[PDB]
Amino acid sequence: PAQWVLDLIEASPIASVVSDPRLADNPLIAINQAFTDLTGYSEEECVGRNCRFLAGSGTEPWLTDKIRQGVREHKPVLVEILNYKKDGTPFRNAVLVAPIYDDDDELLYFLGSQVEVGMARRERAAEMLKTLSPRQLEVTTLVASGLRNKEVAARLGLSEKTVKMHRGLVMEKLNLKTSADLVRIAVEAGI
Ligand SMILES: Cc1cc2nc3c(=O)[nH]c(=O)nc-3n(C[C@H](O)[C@H](O)[C@H](O)COP(=O)(O)O)c2cc1C
């Protein structure tokens, strides 16, 4: 588990995981404490496994199916799917799954975040984004969609350092500690 992997998720209070698509079946390579407190699954019993172990009998296949669609298109997707905790108790999981890049902006990975639940988080995220300047929104929209800093820059007619500066600016504006969290807020708002 690279340092950045754990920097990215362990800093988030929301149940979060990271998978590696260059491993067969795109298994998880890390989870944070909140995931364990949500599901009851310890990391030893998650890492190396595809996150489908949260799926069960009532899991609506059409929702599972847009997740796999978002994974293969490399696009963020957010659904409220029926999952099952460790004790077997079913729960409504507002699950985000989004393409994310490592520290070197080289390799693609997948970030998942899970919250037990709705439109309230949506309205919330919308209020947070409303405090950002027009340019910070541009940057936020583009990062959330998966792109690299290099790529976001290319789309705004910017340098990679300027974008970095802007991100740091939104991270402190929104009082966030990890990018995982910013991603989820953008997708929640539809931005
Ligand atoms: C990072 C990540 C997190 C995921 N989290 C969940 C989840 O919390 N709940 C869920 O039902 N599926 C989640 N998925 C997708 C499941 O693995 C999905 O059921 C599986 O990819 C489809 O299995 P199949 O198409 O081989 O039948 C996640 C996928 C990724 C990449």
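Residue numbering for chain A follows Swiss-Prot; the residues present correspond to positions 28-144, 152-225, in that order.
Per the header: X-ray crystallography, 2.1 Å.
The backbone N, Cα and C atoms fix where each Cβ goes, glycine too.
Annotated FMN binding site per Swiss-Prot: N77, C78, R79, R95, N110, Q141, in sequence order. Counting Cβ atoms from all protein chains shown, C78 (FMN binding site) has 22 others lying within 10 Å of its own Cβ.
The domain 'PAS' annotation in Swiss-Prot covers 51-77 and is backed by sequence analysis.
Helix, strand and coil counts under DSSP for the domain 'HTH luxR-type' (159-224) come to 49 helix, 0 strand, 17 coil. According to Swiss-Prot, the feature domain 'HTH luxR-type' maps to 159-224.
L123 to K appears in Swiss-Prot as a published mutagenesis result, with the remark: Alters conformation of protein; constitutively binds DNA and is more sensitive to protease than wild-type in the dark. Residues near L123 (mutagenesis position) in space but far in sequence (CB under 8 A, at least 6 apart, same chain), listed by position: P103, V104, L105, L138, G139, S140, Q141, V217, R218, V221, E222.
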Distal contacts, the domain 'PAS' (51-77) - CB-CB under 8 A, six or more residues away: 28, 32-33, 36-37, 39-45, 98, 112-114, 136-137, 139, 141, 143
Among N77, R95, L123, the recorded positions whose C-beta sits under 6 Å from ligand 1: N77, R95
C78 (FMN binding site) in three-state DSSP notation: helix
Euclidean Cα distance (Å) for gap endpoints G152 and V144, 7 residues missing: 6
